[PDB]
Each structure stands twice: as structure tokens, then as C-alpha cells.
Amino acid sequence: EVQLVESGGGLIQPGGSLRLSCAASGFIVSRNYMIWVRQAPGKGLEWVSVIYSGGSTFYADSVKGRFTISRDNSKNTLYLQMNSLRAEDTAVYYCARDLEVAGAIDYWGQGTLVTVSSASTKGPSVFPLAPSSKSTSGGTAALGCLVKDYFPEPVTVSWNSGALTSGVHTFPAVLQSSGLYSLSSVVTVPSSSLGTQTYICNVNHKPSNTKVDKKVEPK
Amino acid sequence: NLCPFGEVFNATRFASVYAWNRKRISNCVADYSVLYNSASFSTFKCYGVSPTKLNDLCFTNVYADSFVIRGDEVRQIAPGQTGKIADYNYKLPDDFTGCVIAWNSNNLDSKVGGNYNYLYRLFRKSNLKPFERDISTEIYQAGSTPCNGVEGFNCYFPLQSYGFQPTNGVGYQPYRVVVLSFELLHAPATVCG
Amino acid sequence: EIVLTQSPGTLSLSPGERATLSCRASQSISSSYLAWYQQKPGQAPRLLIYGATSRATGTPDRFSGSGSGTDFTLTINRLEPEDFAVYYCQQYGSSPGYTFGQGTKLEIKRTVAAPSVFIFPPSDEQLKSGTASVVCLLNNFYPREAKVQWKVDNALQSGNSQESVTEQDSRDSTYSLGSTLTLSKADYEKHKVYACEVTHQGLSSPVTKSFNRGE
Ligand SMILES: *[C@@H]1O[C@H](CO)[C@@H](O)[C@H](O)[C@H]1NC(C)=O
């Protein structure tokens, strides 16, 4: 299968350095035009860098002299070395294969989030949002998990290890006035299921080594 | 006895840059100030040689290479440049001794609906060496799967068309280019001014 | 250098209608060097069109590109809920080699749908930490405009709540919203009735969910 898998994004202090990786399958990185494009939170797309099959490289003015694109043919991997990082470099970074007039940018990696900040890492607290409704109402119950006070983004939430996806809403994180994020994840289910089915939110915050499975039970 | 520069500069048709043309100039008297002095040129950059100087020298051969590229690409026809044209189509050496001359040819090489006869090489594994000319049309394998001479996903024809239409912006308009390079080995000097 | 200006900035249309998205370039480019992308939330951009008119792999015929010079258009026929996205244009012929428009955000309309409203008291676990978060959930409504009024013993609360809204659902075209009221434990214990009052076009009068602390 043909794809581009990115890694390396995460929290870095201003002035620091990070290397992003883009592992390709199928495409031969060294035979293609390969690019990096970034997207700051809520903003549009910004082209960052390109490397040619013959080895020529080019850079946007906003990163020139600080970023270096490169590749390793033996690992079929594209890299972006970012130095002297600044707050405005905070973005989701995409690698992609470019075909210019033969097809523009037809394949993109999934993105890796880079956060440039001096705030400390902190793991979330996970609290239940317990269903109020009685199992006998004949209607719909809502339940969830409050994932509170964490830094940096992102966290992931699943329900019943990924078996429950219908009716799930995981909300965008909000930055609180403390500088820590918070988010809720909720699911709606038949009230009659509260007595027969167990509901567990699985929360992972990798930067803080926090992996929590919380059972949400009626009260 | 007079060098046939008009043959080169006034040719009805010019080559695509990937298949650039080379004219060998020998056993003639040149005179490039008559060539230079000509408001008829948007680019006339000389490297090493000065122009009013060339009337004085004697080289054992002179090459006139010529082709068409986009206005935005003329800057790549210089020592030490990189980009699709310099890397994969026409490459000057770092120590180039010669002159690059170019003029806008929109009134000759553009057509309503696009003239698609001029091509450039888009895909190539490696950079050209200086004065290397690659006219292969093998399907370019961009992935792991062999193309077996058939175009498809990850199997691209290596040459692509410029689309020269008259109302294009100037950077997208055709420019005719002539590169003069001056050859001094150790033998007869057959081209003087 | 070249700027691509897309319009309208935002667009909201019903299923079965046709969206017309414009991309204007600050200088004339050859149409061989313009492309369109669709970006749904959480995903990388997806190529729709390249060379102004050529459909990429997987792009159905209801997506059509046109234009030349300084003016390009993407047309989306037979709109459906899954067409909710941000659409970007892109040039790749002029300096510095890649430039994107700022995007048109497309919303897909549906029949009005009132939120289902739920309120959640703080957990005993959280109270043990010294803080109380009270959560009001507005589930699966349309349109996006909705008002959440927190009341604590009937005093309207301002300055101590934060909202988050989901992106439009790709299947049912609804939004959901959560509002969190944050108090210290000591403040939370000074009051009885916690209520969130919800206003929305689909509700003939505001809906209030409430609880009594400790009940
Ligand atoms: C090309 O043709 C024009 C015709 O007016 C002529 O003036 C010019 O000298 C020619 N270029 C040469 C001879 O290099």
C-alpha cells in the first residue's frame, strides 16, 4: 500500500530543535518532488520546503536558514530538521508528494503537531460525566468523560476500546485561563442500556505518560 | 568568413530546452558588439569575458546553444543556479566563460488556445552535468512498481508541455535563449572578431 | 509575490444545490499551474483538481474546475452532507513555487433540529481536588447558533464558563456544544440550584436543565 507516515512532532521550547520524519511506502522518496506544508491552528496551508529527486532544496522565506529538508534513501524516509523554533512555528506539519503539472500534490501524510512553548508538560485528570437518566425512562441518556488540566495537546479518547463510536462527540480542547487545556468526550445511548452495558472512556496523553481507562457508571 | 549568427538568432523555430540545439561556429570573423548593440534583448549577461573585449579575442571554437523557456526560468540559465531547468534540462558550469542572451518571443511562440509544442523535462533521477543533453522519453518510475513502458500511477511521461498562450503573464510567456560559450584549447584559433 | 484570494470566505448551502467557489490570482498564471483541495476536519487536504480542470484520482464528475489567467472557479454540483469542508486553491507556477488561497469554508444546511440538553454535576472525585466543573451538553442541533445561560440560585453567571463546539457532522449535518461552568469547591457549596438554560431556533421557548447540589 502507498502511504506517508509522519512522526516527531511534539512540545519544544522556543529556540529548540525538532526533527520530523516522513516514512514512505511505495513512493521512492529519492525519486520524487517531496514537500512539507504546515497549518497553524485555525489557519490556512503554508508551504515550507521542497526537495528534488536530484537533490536541490528550496524553502519559504519564513523558515529559510532555520529549517533543513533531507532524506535517507535506505530508510525511504523524508526529514525536516527545524532549529531555532519560534511560537509562530506551532502547526500541524504535513509531508506530501508533488507532481507539479503532472498532478499537483496528490498524496499527503496524516500530519504531526508541533507545539513551541515553554509551558511545562502536565497530565490530565479524568472525571466521569455520569448519566442522570434512569434506565427506565424509555429515552436517551448522555454520559461522558471530562479530561481536565493538561498540556500540551493532544489527548486521544476512545470508548470501550474503540467498539463504541456511534453517538460519540469528543469536543475540541479549550485553553483555560491557567494555560492548561480541558476537553469533554460524550456519548448518547439508550437509557435502557445503562443496566446491561459497561461504558469506559480510554484516555491517552502521551507527553505525560498518562493512559487512563475510566468506567462511567450511573448514579 | 563572417560568422552565421543570424542563422542562430533568427531561426524560424527554436528547440525545446530538453533537446537544446548546439551550433558550432568556426572559420569566421565574429564581432559581438554588433550583436550586443541591439535594444532587441531583455537579457545579455556575460561571464568571465566582457562583451566589448570579445572583438579582441581568438577562440578555437564557439558554440551557440539555443532553446525556448518561460520568462521566469531565464534566471536559471546562469552559473551556479538550481531549479527544474538548470537541474534537468540545460546546465551551465560553475566556471562558465560566455554570454547568455534572451528575448521575449511571445509574438512567435504563443498561440490562442496554447502552443504545446515546447516541452521541458519535469522528471529525472539526477542532475544534468554541464552541457549535458538528455533526450530520452522513457516512462519515469516514481514508485516501486516497474512501468513496463506504460504510463499510469507512479509511471509518468518525463516531458511536459509549456502552455504558451498570448495573454499569459510575462513570467509564463516564451523566451528564446542563446548561450554563447568560448572554447580555447591549444590548436588553431578559427573564430576572431 | 503572487496572492490567491478566495471568495466567499464562508458558504452555506442545502443538499442538491450547487456551490461556486472563486479563486482570484494577483497576477495572471497559466491554468496548468492551479489546483483545488478539500480539507475535512482532522484530515490532510485531499486533491480535487489539478491543472485548473483535470480531475484527480477519486474525484467524481460533480466536482468541476474552470478558469484561466487571474480567475479560477471550483463548482460542486449535487451537494451532500459529506461536502462540509474547507476548500483551498493553490498555484505552483510562480515564486516561491507553492502558494495557497485562504480557503472557503462550506457548511451544508439541513432542516432545523433542536438540541437535546443534558446537565452533569461535578464528580465527587473532582470535588476532592478542590474544584467543581459543571457541564451542559447541547447535542445534535442545527443551525449552529445557540445560547447557553448558566444560572446558580437564579443568578445569571458571566465570566466563569467556557464553550466548545464540534465541527459539523459529515453524516447528519448537526453540531454539538458543551459549556463548562468552573467554580471552587467552596463556592460550589454555597449554592443549591445549578441550571443551564438553552435558547435555539428549534425550541419554541428556552429549555432549562437543572440539579440541586447534593441531591
Ligand atoms: C536578425 O534579423 C534582423 C532582421 O531585421 C537583423 O536586423 C539582425 O541583424 C539579424 N540578426 C543577426 C544577423 O544576428
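Numbering of chain B is taken from Swiss-Prot, so the residues present carry the numbers 334-526, in order.
The way this entry was determined, per its header, is X-ray crystallography, 2.0 Å.
Cβ atoms are placed via backbone N, Cα and C, with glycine included.
For the naturally occurring variant B:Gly339 to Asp, Swiss-Prot gives the following note: In strain: Omicron/BA.1, Omicron/BA.2, Omicron/BA.2.12.1, Omicron/BA.4, Omicron/BA.5, Omicron/BQ.1.1. In this chain, none of the residues that are 6 or more apart from B:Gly339 (variant position) has a CB less than 8 Å from its CB.
Using a 10 Å Cβ-Cβ cutoff, B:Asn343 (mutagenesis position) registers 7 neighbours. Listed in Swiss-Prot is the mutagenesis experiment B:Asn343 to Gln, annotated as follows: Reduced viral infectivity.
Cβ-based neighbour count (10 Å, all protein chains) for B:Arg346 (variant position) stands at 10. Quoted from Swiss-Prot, the note on natural variant B:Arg346 to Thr is: In strain: Omicron/BQ.1.1, Omicron/XBB.1.5, Omicron/EG.5.1.
Quoted from Swiss-Prot, the note on natural variant B:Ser371 to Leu is: In strain: Omicron/BA.1. According to its DSSP assignment, B:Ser371 (variant position) is coil. In the shown protein chains, 12 other C-beta atoms lie within 10 A of the C-beta of B:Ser371 (variant position).
What Swiss-Prot says about the natural variant B:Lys417 to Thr is this: In strain: Gamma/P.1. In sequence order, B:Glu406, B:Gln409, B:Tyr453, B:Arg454, B:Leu455 constitute the residues six or more apart from B:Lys417 (variant position) in its chain with CB-CB distances below 8 Å. Mapped onto three states, the DSSP output places B:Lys417 (variant position) in helix.
What Swiss-Prot notes for the natural variant B:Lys417 to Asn is this: In strain: Beta/B.1.351, Omicron/BA.1, Omicron/BA.2, Omicron/BA.2.12.1, Omicron/BA.2.75, Omicron/BA.4, Omicron/BA.5, Omicron/BQ.1.1, Omicron/XBB.1.5, Omicron/EG.5.1; May enhance affinity to human ACE2 receptor.
Listed in Swiss-Prot as a natural variant, B:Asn440 to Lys is described as follows: In strain: Omicron/BA.1, Omicron/BA.2, Omicron/BA.2.12.1, Omicron/BA.2.75, Omicron/BA.4, Omicron/BA.5, Omicron/BQ.1.1, Omicron/XBB.1.5, Omicron/EG.5.1. Taking the Cβ of B:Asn440 (variant position) as reference, no residue of its chain lies under 8 Å away while being at least six apart in sequence. DSSP gives B:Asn440 (variant position) a helix state.
Quoted from Swiss-Prot, the note on natural variant B:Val445 to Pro is: In strain: Omicron/XBB.1.5, Omicron/EG.5.1. Listed in sequence order, B:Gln498, B:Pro499 are the same-chain residues six or more apart from B:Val445 (variant position) with CB atoms under 8 A from its CB.
Cβ-based neighbour count (10 Å, all protein chains) for B:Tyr453 (mutagenesis position) stands at 23. Quoted from Swiss-Prot, the note on the mutagenesis of B:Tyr453 to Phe is: Decreased HLA binding to NF9 epitope. Increased binding affinity to human ACE2.
DSSP assigns B:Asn460 (variant position) to coil in the three-state reduction, outside any helix or strand. Neighbour count (other Cβ atoms within 10 Å of the Cβ, all protein chains): 17 for B:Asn460 (variant position). Annotation of the natural variant B:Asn460 to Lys in Swiss-Prot: In strain: Omicron/BA.2.75, Omicron/BQ.1.1, Omicron/XBB.1.5, Omicron/EG.5.1; the original residue is retained in the structure shown.
Natural sequence variation is annotated in Swiss-Prot for B:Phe490 to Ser, with the remark: In strain: Lambda/C.37, Omicron/BQ.1.1, Omicron/XBB.1.5, Omicron/EG.5.1. Secondary structure at B:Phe490 (variant position), as computed by DSSP, is coil. Long-range Cβ proximity for B:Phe490 (variant position), meaning a same-chain Cβ under 8 A and a gap of 6 or more residues, is found for B:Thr470, B:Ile472, B:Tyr473, B:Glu484.
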Close-lying recorded positions around ligand 1 among B:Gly339, B:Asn343, B:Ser371, B:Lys417, B:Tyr453, B:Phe490, where CB distance stays under 6 Å: B:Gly339, B:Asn343
Between B:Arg346 (variant position) and B:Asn460 (variant position), the C-alpha gap once rounded to whole angstrom: 27
Between B:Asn460 (variant position) and B:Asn343 (mutagenesis position), the C-alpha gap once rounded to whole angstrom: 31
Between B:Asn343 (mutagenesis position) and B:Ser371 (variant position), the C-alpha gap once rounded to whole angstrom: 13
Subset of B:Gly339, B:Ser371, B:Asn460 (variant positions) with C-beta under 8 Å from chain A: B:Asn460
